[PDB]
Structures are given as C-alpha cells and as structure tokens.
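These notes are about the structure you will find just below.
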Amino acid sequence: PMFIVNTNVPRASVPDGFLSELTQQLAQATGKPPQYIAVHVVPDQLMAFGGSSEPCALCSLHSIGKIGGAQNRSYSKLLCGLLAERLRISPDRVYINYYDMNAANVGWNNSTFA
Amino acid sequence: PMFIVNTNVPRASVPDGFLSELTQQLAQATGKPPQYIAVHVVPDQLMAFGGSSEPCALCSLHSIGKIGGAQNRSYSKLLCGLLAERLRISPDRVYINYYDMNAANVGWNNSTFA
Amino acid sequence: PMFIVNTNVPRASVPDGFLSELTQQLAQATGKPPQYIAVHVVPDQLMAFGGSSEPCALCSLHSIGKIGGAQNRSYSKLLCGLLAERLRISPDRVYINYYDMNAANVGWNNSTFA
Ligand SMILES: CC(=O)Nc1ccc(O)c(-c2cc(NC(C)=O)ccc2O)c1
Ligand SMILES: [Cl-]
Ligand SMILES: [Cl-]
Ligand SMILES: [Cl-]
Ligand SMILES: [Cl-]
Ligand SMILES: [Cl-]
Ligand SMILES: [Cl-]
Ligand SMILES: [Cl-]
Ligand SMILES: [Cl-]
Ligand SMILES: [Cl-]
C-alpha cells in the first residue's frame, strides 16, 4: 500500500518519525506488513480548500484490497486523527482519495502482483 | 472536488490570485459549492511534454459526479484557457485526467462522503 | 500517456536527459507517439518504503489503452530497469500504479480524446 499527503503546512511542522508512525499505523489498520507500506509527505505546498490557504491536506491511499465503504471511514478517522495531532490540520480540511488497485495494475520489482 | 496542477513554470510566474480564480471557475463549471473545492498548484517541476521542456502541465480533477463526456470537454476548454491565460501554458502541452469518484472513496472529516 | 516518478533521490542524481530518455522508451513500449508522452520526475522527496528511507520511488503510468496483464508486467520490468540503472533505485523499492484511461476522461488541447 502507499499513502501520500500533500499539505501547505511547513516542513518544520512535520515531526521526526512521522513517516514511521504512518507506516506502522497503516500496517496495523490494513493488516499488511509494514515492509510493504510506502509513505510520502509533501509539505509547504501551494494549495487552498474552500478558497482558504489556511492549513489543509490532500491525500490518497492506494492498496490492493482492504478498501471499502466501512474500511475507508475507519481509515479516514485514523489518518485525520494523525494529521490533526501531528500536523495540526483540522479534519474538515482534509481530503483522502481511496484506491482499491487490481493486483495486475500495481507494478513492483520488475513485475506485477497478478 | 479536488483540482491539482503540476507545472514546470517558475513559482513567481503563478499569479497570487490563481488558486482563488480556479476555485471560483470550478464552482461555476461543476456546480459544486466553492467551500468544498480544493485546489493545488505545484510549480517549478522537472517535466517534459513531447520530449521538450517548454511550459507544460499535468492536472487532475477529482469529483463525486459532474464528470462525463460533455462536461469533461467543457472543463478542458475552461481549464486550458485559464492555464494559457495565467501561466502562458499552451493548451497543446496540457493533460487533464478526470476522475468520477465514488463518494465512499473520498475521505474527509474523519469519515467519507458515503 | 504520462509517467510520473516521485523519489527521495537528490535532484543532482537525476541524470541529464533522463526525461527525454523516458519519453523515447515509453514511446516504444506503449507504441504511442512521443508527441503525446508526458514525463514528470520529482526528486528530493520525503518518503519511506517499508519503513526505510533508502532510495525508493512511487510512480504512475496513465494511458488510453495499452494497459493490461502482460503489458503491465512488461512496463514494470522496463521502468524498474531504467530507474535502477539511471537513478540507482532498487526495484524492490519501487511501486508503479497503472491506469487505463477512457478517452472521455483525458483532457488535452481544449478538448478530450473522446
Ligand atoms: C511472505 C508473506 O506472506 N508476505 C505477505 C504477508 C501478508 C500479506 O497480506 C501479503 C500481501 C501483500 C500484498 N502486496 C501489496 C503491495 O499489498 C498484497 C496482498 C497480500 O496478501 C504478503
Ligand atoms: Cl519522518
Ligand atoms: Cl468495507
Ligand atoms: Cl485498478
Ligand atoms: Cl466560504
Ligand atoms: Cl530542475
Ligand atoms: Cl456529461
Ligand atoms: Cl472511486
Ligand atoms: Cl495485456
Ligand atoms: Cl477513466
């Protein structure tokens, strides 16, 4: 799985180990080994939510399976919780797009997962 | 909805009112409330279009509904126009991927829109 | 078609001409005209893969057609190869999400490909 967070908060706002926290929490949440989890955080972005340049974030979670209505709500609660606590971004200013990828459409190590 | 623009033009070439104009124009075109439109512009990127590096842009518009044949054609004309007018990016060096998101796959405020 | 590479490797480590290179190779691989191929490389990113911060990359290949079971296995072999050789990123630390786009959902030059 891979989780990407794009945000306008400054780099200094991202605590050391934040990437590791995301990795471990997502492993726990998705059930997949942390070793398969990739995380990417992009601060100091030029973005707005509702026209407002106050702190916000646009994210995406891609995963082969383990993506569904109820599961996504749980992921959102977890992820929004982390962003609020660690980056001080209000949950109502956070979007996370979820993607349930077919194993044939995810490349890794010279091949796919199909 | 959410609109992202990745471009190689210098940050100083991006008008300060661009995120606001994109927000207003997208509200106007999609019919979606502006308070829920998120916009993100990422300048100074290392990109190529057709193998060359003159100004170009790769974008994506994610929306729960309001995505389709005719709508996408109108958005493309609207957005290419704005990119040409404000960033001097030729329409022929712009790609816009449209995504009709299921509400269940859009996280926000500790939940989803479904 | 468009190919995007996000990596934590330094900008200085991205070889000169790498984008034009990718354009040519993707042209042959997909069979599409170079004029329609867009490439985007994002170095110096804050990311982790498997909880490790060693060189890694998260990539996307979007195309109208030319996406499938064996085609994606072949693209993976090729792209992981070029990344390994040119950016020195190990293939076990690279993910590539493949997207088969409907022509109606791809905007370009004030219109769509529908
Ligand atoms: C040796 C071994 O058992 N590894 C393992 C363990 C638990 C899993 O859930 C998967 C697993 C991993 C993926 N790979 C990705 C990227 O999700 C997909 C489906 C899976 O069941 C793989
Ligand atoms: Cl970190
Ligand atoms: Cl579910
Ligand atoms: Cl898929
Ligand atoms: Cl408002
Ligand atoms: Cl550069
Ligand atoms: Cl339509
Ligand atoms: Cl969706
Ligand atoms: Cl195939
Ligand atoms: Cl599509």
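By the numbers in Swiss-Prot, the shown part of chain B spans 2-115.
Header lists the method as X-ray crystallography, 2.0 Å.
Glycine residues also receive a Cβ, built from the backbone N, Cα and C atoms like all the rest.
What Swiss-Prot says about this one:
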type	residues	note
ACT_SITE	B:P2	active site, proton acceptor
BINDING	B:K33, B:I65, B:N98	substrate binding site
MUTAGEN	B:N111 to C	Causes formation of interchain disulfide bonds with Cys-81 from another subunit
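Everything Swiss-Prot records as a feature, shown here on the structure.
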{"residue": "B:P2", "record": "active site, proton acceptor", "CB count, 10 Å": "22"}
{"residue": "B:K33", "record": "substrate binding site", "CB count, 10 Å": "16"}
{"residue": "B:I65", "record": "substrate binding site", "CB count, 10 Å": "19"}
{"residue": "B:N98", "record": "substrate binding site", "CB count, 10 Å": "19"}
{"residue": "B:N111", "record": "mutagenesis position", "CB count, 10 Å": "18"}
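Chain C has a C-beta under 8 angstroms from the C-beta of B:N98, taken from the recorded positions B:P2, B:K33, B:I65, B:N98, B:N111. Cα-Cα distance from B:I65 (substrate binding site) to B:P2 (active site, proton acceptor): 7 Å (rounded to the nearest whole number). Residues B:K33, B:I65, B:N98 are recorded as binding substrate; their most distant pair of Cα atoms lies 18 Å apart. For the pair B:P2 (active site, proton acceptor) and B:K33 (substrate binding site), the Cα-Cα distance reads 7 Å. Between the CA atoms of B:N98 (substrate binding site) and B:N111 (mutagenesis position) there is a gap of 27 Å, rounded to the nearest whole number. When the C-beta distance to chain A is held to under 8 angstroms, none of the recorded positions B:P2, B:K33, B:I65, B:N98 remains.
B:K33 (substrate binding site) sits 21 Å from B:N111 (mutagenesis position), taking the Cα positions as reference. Mapped onto three states, the DSSP output places B:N98 (substrate binding site) in strand.
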